Amino acid sequence: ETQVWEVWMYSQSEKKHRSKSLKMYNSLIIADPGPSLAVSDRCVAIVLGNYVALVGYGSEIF
Amino acid sequence: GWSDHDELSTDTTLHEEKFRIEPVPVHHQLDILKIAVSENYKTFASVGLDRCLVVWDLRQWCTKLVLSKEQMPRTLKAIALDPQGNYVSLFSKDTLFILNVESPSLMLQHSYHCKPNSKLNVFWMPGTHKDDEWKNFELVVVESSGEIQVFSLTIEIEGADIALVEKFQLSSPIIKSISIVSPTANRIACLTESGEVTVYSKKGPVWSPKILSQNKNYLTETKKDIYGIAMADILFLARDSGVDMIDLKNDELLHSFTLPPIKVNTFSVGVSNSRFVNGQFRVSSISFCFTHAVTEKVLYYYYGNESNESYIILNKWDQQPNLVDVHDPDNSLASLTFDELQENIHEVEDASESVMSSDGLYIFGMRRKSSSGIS
Amino acid sequence: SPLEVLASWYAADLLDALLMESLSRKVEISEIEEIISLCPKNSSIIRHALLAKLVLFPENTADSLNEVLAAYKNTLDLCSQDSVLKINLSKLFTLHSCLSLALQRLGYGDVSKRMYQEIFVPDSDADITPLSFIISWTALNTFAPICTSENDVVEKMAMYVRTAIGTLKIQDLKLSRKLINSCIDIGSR
Amino acid sequence: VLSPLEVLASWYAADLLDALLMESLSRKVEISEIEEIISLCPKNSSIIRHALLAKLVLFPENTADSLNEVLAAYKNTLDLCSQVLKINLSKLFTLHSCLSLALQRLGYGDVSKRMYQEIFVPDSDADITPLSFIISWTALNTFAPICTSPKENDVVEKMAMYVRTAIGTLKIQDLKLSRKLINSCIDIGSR
């Protein structure tokens, strides 16, 4: 399925909000996000069907 | 989350530049069930609905291990990992597996006690240590029965060795409990559905339970949930009347941060900048995940000031006056009495699934506003 | 007839739309008998319509089961008397489950369980008519509790729905989640 | 996909199996002979199931334990069938009535009769094997005193006309068996 996902963030250190769109064309995933778990202080992994989203900022992982 | 091509709006800020998001192409045949993670962050492990096992490295981005369902037993009630992340444990209802990943070999297999179908909970505990040259572990096995198993498990590269040690049998069915290892000593928290909060603690050979004092003012409350910071060995404790932040070992209640009533199964805490100066364990900032009890909006209260505005004398390593002379850059920063901590509101829709960062510094999450077919 | 082909088409589309509404709303027999009379004498969709009736209405299973087995005892008589069967695995599993569900509703569940235990469940594919989905869903639900004493079917059947849906959610994503969760307690058994 | 040694094993087994079915009609039969058959039959063939369905019918205390294997072989023949079926009318009827027979021998009665009453007996073609005959004979036997009661829609009449056309091929023996079949026709006409 095509999917209009909604990325966003709100820093406490900056007290600031921002956001991004995240298209997902032809995804076979159907499930809602979660269970979630941060993969680091700067980065988080989250369940999305069998697949797992990985997101981060300032990360050395990238 | 595969799609034929993911996309996001092109960034105009360095604030978003380092911000990034990537797939791991490797996958379960079918949707995820449950997972567990190493403290090192380098290691990761996962299981699907098909209960295939997968483990993966985070920084080196290279495959570590894969296991198909038919290699595995029909029942798989539980899962657990060592803090090093160098080894793996699995609980089929009748017998546990212990397998290395970095050096894939059958380190051990061992039958263990169970009382089906009461819900499992599990905790690893590192020994006197000597990795890699020699090792040991202390397998806690919490149960909804309120039984709490503990096992010896000395292990060496020669081949994992095993022996049972003790069977705790705590009163009443349990809401929650967690491991808490101070560098000085092992300790383990234990909430009851009764709301009792016992803690076993390892005085070496001694393994002493102790009755922590939830105090008289709100004893009757059904709890939401206790949560703490094991590296801080500090006990936060949910109540609608105000969370506890009780001390351990020498043990005392300190203070209760002012809060809105909060939904059960929600409470958790995170902190920036771990350090252990002068025996103290101060952190740069603190933050507070929980779903709201009523509005049910996601909520993450913040505390601390910073970047240079404040330093957190969380607890005191010794609740005594002290004059040890070593450099304390934090003294240049303003002292924090509880009064100025000043929570920072940011109520948000539940629909945006989201988590507080482990350091508590940053919010992250997503939701689908909409989706559509190939047509 | 060349006509009864097209009548069978309209009754086909009229049934595929009536089964998907049986999950969000409470649906009544009057809508099925409309499809049955709209259908032709001995067509393809006339057999599937009766199955829908046998599945969607437990208060009318005995009388319904007769009408199904009569329409099948009829399809067979006018196959030899005018002779090799053409059934695929998905329509085998479809009749398979639909019978066991019909016999759980008739009290012989002392038997209907052991029949549900030996159901060969297909894999993941595009082909998955809403008739077979509604049966596989309502049969998974009606056997999610009793079947624990094998237990492979509930998990396999729930996975069929979860990964074998093909139709839009409508108070059903929570229901499919209920299927996955019941399958989870089946894993937790 | 079968070698050239097991094809002969199946032909040899299929003749012994046919021999045991017709012999079971005028002599006293046992399983000791079927164990020798199924073991002689190669490990994954049609003759296995025919040897099993014969064991299901010819041994009634062993219904529970021979029904186990009849389903095992069929759930296994289905197992590799994907990892499209084409079944014959008489094959359906044989399995149909053989299950009805196996259920009555279990203690279902009602369930045994209703399945029996929905059996679709084939017309009268060349598809007549001693197994299909032995099943229809013993099933007519254990069911004629039960389905004959309710009167309205029954196959008892159609079933007996099947066993009529059954006995009468290359058996050429032994008059008294044919006399027994005549006793069967007498049993039907007097019914």
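By Swiss-Prot numbering, chain B shows 567-941, in order.
So how was this one determined? The header says electron microscopy, 5.4 Å.
Note that Cβ sites are derived from N, Cα and C of the backbone, with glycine treated the same way.
Annotated features, as they stand in Swiss-Prot:
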MUTAGEN   B:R617 to E  In Scp1-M1; strongly reduced interaction with sre1
MUTAGEN   B:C618 to S  In Scp1-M4; reduced interaction with sre1; when associated with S-680
MUTAGEN   B:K659 to E  In Scp1-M3; strongly reduced interaction with sre1; when associated with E-685
MUTAGEN   B:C680 to S  In Scp1-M4; reduced interaction with sre1; when associated with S-618
MUTAGEN   B:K685 to E  In Scp1-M3; strongly reduced interaction with sre1; when associated with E-659
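The separation of B:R617 (mutagenesis position) from B:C680 (mutagenesis position), Cα to Cα, is 21 Å. Ranking the mutagenesis positions B:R617, B:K659, B:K685 by other CB atoms within 10 A of the CB puts B:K685 at the bottom. In this entry, B:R617 stand out among the mutagenesis positions B:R617, B:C618, B:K659, B:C680 as having a C-beta under 8 A from a C-beta of chain C. Taking only the Cα positions, the spacing between B:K659 (mutagenesis position) and B:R617 (mutagenesis position) is 14 angstrom. Counting in whole angstrom, B:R617 (mutagenesis position) lies 18 from B:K685 (mutagenesis position) by their C-alpha atoms.
The secondary structure of B:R617 (mutagenesis position), as reduced to three states from DSSP, is coil rather than helix or strand. The CA atom of B:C618 (mutagenesis position) is located 21 Å away from the CA atom of B:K685 (mutagenesis position). The Cβ of B:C680 (mutagenesis position) has 20 other Cβ atoms within 10 Å, all protein chains considered.
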